[PDB]
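Enquirer: Before I ask anything, let me first share the structure, which is written out below as structure tokens.
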Amino acid sequence: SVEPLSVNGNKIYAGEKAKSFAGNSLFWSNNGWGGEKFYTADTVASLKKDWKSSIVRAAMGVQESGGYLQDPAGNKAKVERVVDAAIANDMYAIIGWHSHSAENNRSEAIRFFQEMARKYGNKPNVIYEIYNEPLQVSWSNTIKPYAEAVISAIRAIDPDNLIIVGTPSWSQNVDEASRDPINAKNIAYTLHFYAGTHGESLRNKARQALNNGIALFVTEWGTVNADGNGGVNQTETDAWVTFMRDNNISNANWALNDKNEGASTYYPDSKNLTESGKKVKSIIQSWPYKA
Ligand SMILES: [Ca+2]
């Protein structure tokens, strides 16, 4: 149904061959933030059938209003709902601790992931994303110790499922991370980009991380500007897609949602594709590998 993932030095293996998959990221799961209406089994089914998506990413809010801190069971439920649907539809599912300062609530993240590990640890579909987007923060002094603690907790329960760690400066500093990898099994590192804002320079940093023996994973990328607005940068988008395809980098487009911003796949209150949506759909359906 779904081949298990393993990280061997530089790349991610699905079963026994180097592979990469394309997918979608839901918007914030926070109560009242709109994206939550897409955390349904019906939507996941639509991505597998209509889009041919192989990945669905649950972006669980943590410290903002309506997030996991304010409503734990409420948010935990939307995630479980999406993961169960992904498992049923032969797709990979990323459970993401959608934070910008995760080091602030370490025990909370540990509590959450232990439960998720116990519940989903044996299905080859689940992937853990323990720190969405770290800011101007040190890798070795802030992100690494936090990540190691969480990974330690997970690994005690689930010894082999892929864990993805956020990198400094909006998950752009993957080179900085490669110079001080985490000594653990099946760990990947996140890279986030927005084709309307980031280019070849960010691609070079990625190349450097790849050269140092670290496997990357694009848990979030936009065809539009970093603030989620502006138009689609067609050229940069293509260049980025070729880069990921070449290096077998899995990716999740941000976000299958209908907020009134360029990054959304649908126009407000509709299933009518935006410029971004049409583009990403084409990208997702012609991807070389499927879950
Ligand atoms: Ca496992």
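We number chain A the same way Swiss-Prot does; the residues here are 44-334, in that order.
This deposition comes from X-ray crystallography, 2.3 Å.
Cβ atoms here come from the backbone N, Cα and C positions, even for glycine.
From Swiss-Prot, for reference:
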- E176: active site, proton donor (ACT_SITE)
- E263: active site, nucleophile (ACT_SITE)
- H141 to A: Loss of activity (MUTAGEN)
- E176 to A: Loss of activity (MUTAGEN)
Enquirer: Rounded to an integer, what is the Cα-Cα distance in Å between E176 (mutagenesis position) and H141 (mutagenesis position)?
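Expert: Distance between the two Cα atoms comes out at 7 Å.
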Enquirer: Which of these recorded positions has the least crowded Cβ, counting other Cβ atoms within 10 Å: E176, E263?
Expert: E176
Enquirer: Can you give me the Cα-Cα distance between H141 (mutagenesis position) and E263 (active site, nucleophile) in Å, rounded to a whole number?
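Expert: Each residue's Cα considered, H141 (mutagenesis position) and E263 (active site, nucleophile) end up 11 Å apart.
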